[PDB]
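A short worksheet on the structure shown next.
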Amino acid sequence: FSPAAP
Amino acid sequence: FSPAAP
Amino acid sequence: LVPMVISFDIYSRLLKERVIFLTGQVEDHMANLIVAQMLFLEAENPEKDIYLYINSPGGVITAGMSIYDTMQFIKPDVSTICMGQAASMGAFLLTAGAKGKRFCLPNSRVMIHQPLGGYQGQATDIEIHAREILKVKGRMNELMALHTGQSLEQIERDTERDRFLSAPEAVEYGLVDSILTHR
Amino acid sequence: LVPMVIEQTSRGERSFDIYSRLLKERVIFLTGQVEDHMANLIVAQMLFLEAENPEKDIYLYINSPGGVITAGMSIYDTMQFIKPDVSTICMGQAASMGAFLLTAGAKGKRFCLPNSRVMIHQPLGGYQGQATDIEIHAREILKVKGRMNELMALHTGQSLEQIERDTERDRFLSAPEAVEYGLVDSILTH
Amino acid sequence: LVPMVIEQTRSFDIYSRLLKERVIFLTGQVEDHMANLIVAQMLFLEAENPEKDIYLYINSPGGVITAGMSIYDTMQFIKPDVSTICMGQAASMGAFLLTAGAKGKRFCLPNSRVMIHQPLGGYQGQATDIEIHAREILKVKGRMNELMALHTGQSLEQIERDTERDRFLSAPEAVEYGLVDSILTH
Amino acid sequence: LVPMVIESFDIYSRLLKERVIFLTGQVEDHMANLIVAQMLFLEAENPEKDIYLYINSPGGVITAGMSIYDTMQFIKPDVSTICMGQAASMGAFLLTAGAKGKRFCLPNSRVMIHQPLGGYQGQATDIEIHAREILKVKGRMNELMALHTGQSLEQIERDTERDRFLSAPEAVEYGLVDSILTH
Amino acid sequence: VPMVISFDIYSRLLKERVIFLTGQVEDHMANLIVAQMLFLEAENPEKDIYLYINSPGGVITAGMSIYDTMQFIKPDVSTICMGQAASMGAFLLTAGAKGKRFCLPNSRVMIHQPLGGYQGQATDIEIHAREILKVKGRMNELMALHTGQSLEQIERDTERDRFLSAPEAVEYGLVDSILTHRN
Amino acid sequence: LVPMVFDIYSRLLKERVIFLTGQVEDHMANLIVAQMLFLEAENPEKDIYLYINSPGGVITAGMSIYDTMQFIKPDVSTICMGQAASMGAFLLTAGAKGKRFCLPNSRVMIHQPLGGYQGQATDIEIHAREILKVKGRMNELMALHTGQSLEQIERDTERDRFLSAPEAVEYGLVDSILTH
Amino acid sequence: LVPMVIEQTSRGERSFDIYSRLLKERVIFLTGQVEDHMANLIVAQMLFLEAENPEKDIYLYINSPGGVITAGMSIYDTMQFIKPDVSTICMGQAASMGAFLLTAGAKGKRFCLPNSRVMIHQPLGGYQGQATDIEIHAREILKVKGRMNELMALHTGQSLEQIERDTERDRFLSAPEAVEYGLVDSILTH
Amino acid sequence: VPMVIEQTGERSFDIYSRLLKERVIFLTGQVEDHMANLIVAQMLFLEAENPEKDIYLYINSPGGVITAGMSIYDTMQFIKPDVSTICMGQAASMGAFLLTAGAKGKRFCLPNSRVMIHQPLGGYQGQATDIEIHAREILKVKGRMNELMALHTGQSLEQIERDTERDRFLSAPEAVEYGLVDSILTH
Amino acid sequence: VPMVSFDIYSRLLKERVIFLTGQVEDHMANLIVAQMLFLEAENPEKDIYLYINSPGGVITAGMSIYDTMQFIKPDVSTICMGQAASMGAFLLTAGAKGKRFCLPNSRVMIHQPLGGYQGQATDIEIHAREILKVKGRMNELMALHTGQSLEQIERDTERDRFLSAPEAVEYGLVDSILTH
Amino acid sequence: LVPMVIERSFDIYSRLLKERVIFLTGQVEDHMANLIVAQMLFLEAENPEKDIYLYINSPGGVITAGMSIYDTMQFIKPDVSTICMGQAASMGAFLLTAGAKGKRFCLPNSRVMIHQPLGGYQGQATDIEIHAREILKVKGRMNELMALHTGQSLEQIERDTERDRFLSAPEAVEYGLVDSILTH
Amino acid sequence: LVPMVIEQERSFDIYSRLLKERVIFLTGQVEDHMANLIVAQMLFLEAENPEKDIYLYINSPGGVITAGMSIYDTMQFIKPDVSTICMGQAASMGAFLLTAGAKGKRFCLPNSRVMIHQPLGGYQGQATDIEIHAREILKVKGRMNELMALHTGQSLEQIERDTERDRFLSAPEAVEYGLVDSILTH
């Protein structure tokens, strides 16, 4: 999960 | 059950 | 085997002295038999006390209520005696006896709690049955308050989870009127 | 099939099943697992026998591995309430609730047969669910345990401390040992 | 269905009819319910006539020891002599109750057989409790052997030797061993 | 449901009054003891009159059968035996154990004889104990069969090593029964 | 079973010499029928007995106990087929007294050869195969005898399941006539 | 248990009423046959009453009842209570003409025989031919008792067919609806 | 047994099971009952594909009778989170949660095969125990029902009221009816 | 399980092993010893590869065995890397506990995921004495779990106790407000 | 099982880490024995790590692991994750003195052997005699490793006894709590 | 699951087999026994001079299956050294004692149990006799071979195997079941 | 888990490794699938080398006759001698295939045993069909006995007598009987 969780 | 229940 | 006596079976014999037994699990058929016994006794003598000896872990609420309503309808006082245990619907019927005539044997115990149930299906139907059991719970608590002398609030608090009461505690709580002591 | 027997009553003779016949001689059998239905049946029998003769001894013959405590206690309280002495006799075995009801008989009238055996121990139980509910039921069984121990002390004459120590695990007593312990008054011989 | 019969002085099922003649049947496996029924019959017959012999007809593979011992103790306690007869077989607790009959009044039918052995048991749990229950069955075993010695007239040592494993005895062997007194002849 | 008749009896009880006992189906302790009880009772009613044992059975437990066998030989009355449908194994044994001259086969009944069946499980030492015993039982059954049939011991042994069927006429010829019952 | 004046309904009909052969043929129901026939003969050796048959058949040896009793006793045994008489049921139907075997108009009959089975050593398989073949031979002979058909014809018609209507059963010689209203 | 008054059913049998209740099979059927024969023996002329509440069942068992109904001298009057389906419907319509009734809210269902066999093809054909014979006979008897043509019966019973009480009257299955 | 296939690449020849081969073309299958493990596998495939190419469409081929709501919602939230449009195709059937995930596809890129069918309804549940707990769980499933209806409204263009009315009981939609209802965008024609 | 290719030359991986390469671990379904030990092993491996890079634990679970879950909990707190947690679908019971056990500021709920919390479930059968022993123990466990929940959520201990006596559901927004998760993961 | 080529457990085995998980029984135990023997052959001086998450199980199986642990040259460091109960707790404390660890929220449970037999009294005595000997040996070994007296162990294991991580340290079951 | 190691990738058991170590684990029966036979035959082929090691942790099992292992042990040229880990009971104990003289070991806290054959048959008396006679012969052979390997008299073996008999490691050495206890 | 080994490098499961040396295992109950696998192995080995001996190591309680006969006929068909070795036990069909080995090349391990007996079967149905199947199993029994006589050198009459009931033979007894040629010694 990226943008930020990765 | 007597005295009172009978 | 039920022993005969002089010629009656033991339970029919005690029924003659107006003693009815409530034994084990509460369910439609055992309850209906108790209802029949109460109606019959009333007919025989509308003025004489009836006795209900209770040793039960409880059971089906609607079945128990057929008994409760009958106890309330008939003219005879229904004296109740707790032998061994009266739990749940059993405890309810115990406390439902005529005031002043509800007893615990010295080492009997009582347990109270809230209605158990369950449903499976559509959310709409789940809501319907959830709403109903909540109503049932409300009625049972109100009636318990009525018979014990406790506030509805106190009853509600004390039945959210299983709650045991010794014979003396049952007396102090107003569940029964006194403890049966030897002749 | 329960055998039938002829009784000669003053009104002419009559037919009973063997257990009904023995009931007329004031003998009640407590046999097998202790539970609600067999217990209430015994309670009914005791009340009947008292109504028939409030003075005559009642005889409770015990061959049982025990069972449900609450069921047993309905018998215990009935035994103490009624006027007649309830004489208890152990045959084969009296274990757990069976041993308790045995020792609960009228002082001086509790018997073991020479080769019967008795076993005593603490309450067994089990609950399943939320920790809160587990605590409620754990607390209750510990209360039951305490009461049973106090009553055992009462009927045996042993101290509460001795009873506690002796019932933490299964404990067998031979007939002579049950007499020594104060659980029964004497051994029945010929 | 149990056959009914008539007695001109009553209606009796056949077993009740024979009970009236002081005959009791011990049939099949020994367990609490059949055993307590036998005890009830013995007590009934004692109260009917304490002086008259009672007859116990045995055809059993044995069974629960405590149930059997309730019969044994009743047999020895009641005033009447209890005469025992082996029909078909008397094995284990069955054989024990056979030999427990009144001396001189224990019989084998010619082709009946007997089997003797030591107590069987089992327990499951903590070592401490295993020990408690192991000790107990060993005491039970000792008592059973002592009583067997008493009733047969064999030494305790002989009984111990012969009951460690299943041992069969024919009717004549049962007489010679002291298990029964004689073989019933026509 | 067993039919009732009038002289009020159930049908088997009515026939018992005429000294007829039925041996039906599988031989085992309980049905065997009932037959023993009937024989002893009939003997007491009349020690002189013949008793009749009607057999329709596939066989069963040997020790159970032997309680019947020994009772037949003990009591004073002759026990006449009749094979209806079939008498196999222990059933066949009890058939031939009847009073000489009074053992019958119905015309289309059949007999089957064979050696004892058994089984054990456990230590070798115990297996040997129980194997020895069943061989002794086999020996005794063969001896008694020889006695009642007039056959030699070893002939019985040869003929029963495996299942052996005999028609009614063959059963008469073998000495198992005395005659075929005709109308 | 209902009561009448009490008897149960079947006991009431037994008093009129009517016996029911119902459902599965086996040792216990068969010996019960034998007892009834023997009783009826003793009561009256001259009057007819009636065997009402509604059965899918069953165990051959059990059926043969009934058959032999039917042929032994002095009274004619009149047989009636209601619903169905298959296999051994059909066999006992045709075994009735000649002239007195009936079918209800819509009852049906089925005939076939013996069914069996064994498991074990080849030697024992042969023994039991040989026996069931002998049984087959006997049943066919007796079918020929009672129907009037040749042995060869019976053999032909019983190799596989064979159904017969009431009229066909009359034509075949299996029964004598169809029972109708009749005034 | 069954209430005592006699037990209730024996009490009604005394008035020549027989109950056909639930699944049709050998034992309940044979009991009904025995009752009918008994009633005929008591009185050969008086009407007998068969109260039917049944989903149907075994055909041969049902036919033992049918044949008994047709054999005995008494008229067998039939009443449908709750339901009379399949063999139950057959026995209802088999009642004496003019004396077959449906209660106002009872229903009827008719269809063809159900069966099953397994084994060699030769035996499959034998048993298939037999159940087809049964089907033919049942259709013939339905035509006879209803008044419908054989052809109409054939068409109407290939699949489950429900009939209300009024529809049952119209079809000739029963004679009328029982009103107060 | 899943068949293996070969892909010709300048790096050399590679063998793939057929689903892995289609995954290389950004095609994911949602097959049979929706439950945690098959759902998680779909989540992983979607995250993997986004990482590979954040801009390219992803395809979800759906043939499902539905299943566990929470499992389905793990897929739904992944679909909405990732940058690529998730194009959905209904093959055979998309019922219950299956239909929900179908309609959850990127606007304009939701398809039904000509003879596939859809079914929509409300949440199903079940609980047993104390009335207090029954109420808790009843309230929750009603909240779930509400959320699901809101989301159905959002994706179909239908009003919440209409969705509520149409999902109280099982409602079947043919492919054309699904398009008309705004549940998919078009039928896959050829 | 689909296979994929990573260019490194190029090699092959099952998809979960491929995501593990990016330090992503899945916690899926029932919590129990075997799936839990596998997760512990993955965490230890990732730490060994790089002791300072964040690790990601993707949770979709109804919960399960407490001791199994606590092996994961203790591993999460022991290892140097921050363990970021993400709730997808549901995180109930031990599932919710492990979700909230993530590094402060790095715990997430997907928009339509939900959480449920409640107290320990257990059961024992036997002698009263042994019943006392096991009842006492599960009450201690309950105490520890509540204390740890208070720690991670920032809710008062008494509040945790009240909220966990019976099943309580929390929507994503409610989980954020409760302090069980830090924020909702939006596109 | 994830791959990292090795499955994750084989990968950790390369760093001398062995997992003891779930029920203690013959097959899982012999596998642990095999791993221990392999690691010693690889390097007899480097520590080996045994990660324990287990409710315990069969004593004889556990003892094959125990004896292997004591036989081989390498120190066997033990770590308790989740739980170490019964034979699990025993193997935990059997680790090299100073290198036995508990995770902060792991818990331990100790107690006496469980068993059972059924058959002849003579045989019951044989097997009762044996489990008592086993019980005595296990208690002696526990005393050796924990630093508690034999009497202490006996008394404390007659019934189930739970120990939190700090309590296990205090009791001498492990040496310290593994922390950040 | 079985761990893999690299020397070539090996499962752990194949890896130890390379060092001539064979595991006998759990119940003795045809398939596990024949696998042990195959391993022994293979090892002999590789090197007929080098010792082979049989690590035993077993409650015992089927006698004929065990005897296939026994005969293979005695047939092959290499000494078969046996080690008792955890327990060697029944046939497990038999195969332990069957190892090469001087090369049979007990781990310090392993235990051994010995007893007589168990069996069961059902059927005709004639067949019961056949099978009873056979199991008695089996019993005799097992006792004879025990006497041979331990050095105890046949009578002593018989007395000690009529019922279940447990031996500690030191007791096993004293009895002649094994030669020594393995020390650190 | 089947151990892997290395040949001269290549890796084989241990059974495949032994197959390379022309050794085939017959293990456990005889039935179609295990039997067909043995046939395939035998045909492969013949094709590899029509001249070299093949080895069949037997440890079996027996099993399905027809399945065993596929192995038997394959053994007799192929050119290579099939040497047989009894390990543990060879009972019934297992014993049959043991004695069916090439004369001079049939072995018993010293403590292995053999059991022989007659065919077992069973049928359920119509009398006609029962006869058909009984007739057939008797033919099978006849063939099996003829083949045993051939391979052992015993008379058919002797084989028939010795196989009516279960008959056990020790290793030395099997040699004496002609079932195998010798006992394997070291």
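Residue numbering for chain C follows Swiss-Prot, covering 16-21, 30-206 in order.
Determination method: X-ray crystallography, 1.9 Å.
Note that Cβ sites are derived from N, Cα and C of the backbone, with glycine treated the same way.
For C:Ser111 (active site, nucleophile), the same-chain residues lying six or more positions away in sequence with a CB closer than 8 A to its CB are C:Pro80, C:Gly81, C:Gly82, C:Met134, C:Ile135, C:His136. Annotation source Swiss-Prot lists active site, nucleophile at C:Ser111.
Annotation comment: Swiss-Prot describes C:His136 (among others) as active site, evidence class a curator's inference. When secondary structure is read from DSSP and collapsed to three states, C:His136 (active site) falls in the coil class. Counting every protein chain shown, the Cβ of C:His136 (active site) has 20 other Cβ atoms within 10 Å.
Less than 8 angstroms from the CB of C:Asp185 (mutagenesis position) sit C:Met134, C:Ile135, C:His136, each of them six or more residues away in the same chain. In three-state terms derived from DSSP, C:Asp185 (mutagenesis position) belongs to neither a helical nor a strand segment and is classed as coil. Per Swiss-Prot, the feature active site maps to C:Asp185 (among others).
Sequence-distant contacts of C:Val17 (mutagenesis position), defined by Cβ-Cβ distance under 8 angstroms and a gap of at least six in the same chain, are C:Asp32, C:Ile33, C:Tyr34. For C:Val17 to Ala, Swiss-Prot lists a mutagenesis experiment annotated as follows: No ClpA-ClpP, little ClpX-ClpP complex forms.
C:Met19 (mutagenesis position) carries a strand DSSP state (E or B). Among the mutagenesis entries in Swiss-Prot is C:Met19 to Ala, noted as: No ClpA-ClpP, little ClpX-ClpP complex forms.
Other Cβ atoms within 10 Å of the Cβ of C:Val20 (mutagenesis position) number 18 in total over all chains. Annotation of the published mutagenesis C:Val20 to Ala in Swiss-Prot: No ClpA-ClpP or ClpX-ClpP complex forms; the original residue is retained in the structure shown.
One entry in Swiss-Prot concerns the mutagenesis experiment C:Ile21 to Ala. Its note says: No ClpA-ClpP or ClpX-ClpP complex forms. Counting only residues at least six positions away in the same chain, the Cβ atoms of C:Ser30, C:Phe31 sit under 8 Å from the Cβ of C:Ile21 (mutagenesis position).
Experimental mutagenesis at this site is recorded by Swiss-Prot as C:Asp32 to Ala, annotated: No ClpA-ClpP or ClpX-ClpP complex forms. Around the Cβ of C:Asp32 (mutagenesis position), a 10 Å sphere holds 15 further Cβ atoms from the protein chains shown.
Look at C:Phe126 (mutagenesis position): DSSP puts it in a strand. Under mutagenesis, Swiss-Prot gives C:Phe126 to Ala with this note: Little ClpA-ClpP or ClpX-ClpP complex forms.
Among the sequence features in Swiss-Prot, the mutagenesis site C:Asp185 to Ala is noted as follows: Loss of protease activity, forms ClpA-ClpP complex.
The two recorded residues, C:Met19 (mutagenesis position) and C:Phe126 (mutagenesis position), have Cα atoms 28 Å apart. The mutagenesis positions C:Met19, C:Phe126 differ in how many other CB atoms lie within 10 Å of their CB, and the one with the most is C:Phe126. Contact annotation for chain D: of the listed recorded positions (C:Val17, C:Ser111, C:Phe126, C:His136, C:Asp185), C:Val17, C:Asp185 place their CB atoms under 8 A from a CB atom of that chain. Between the C-alpha atoms of C:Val20 (mutagenesis position) and C:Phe126 (mutagenesis position), the distance comes to 28 Å.
Following the DSSP three-state reduction, the secondary structure of C:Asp32 (mutagenesis position) is strand.
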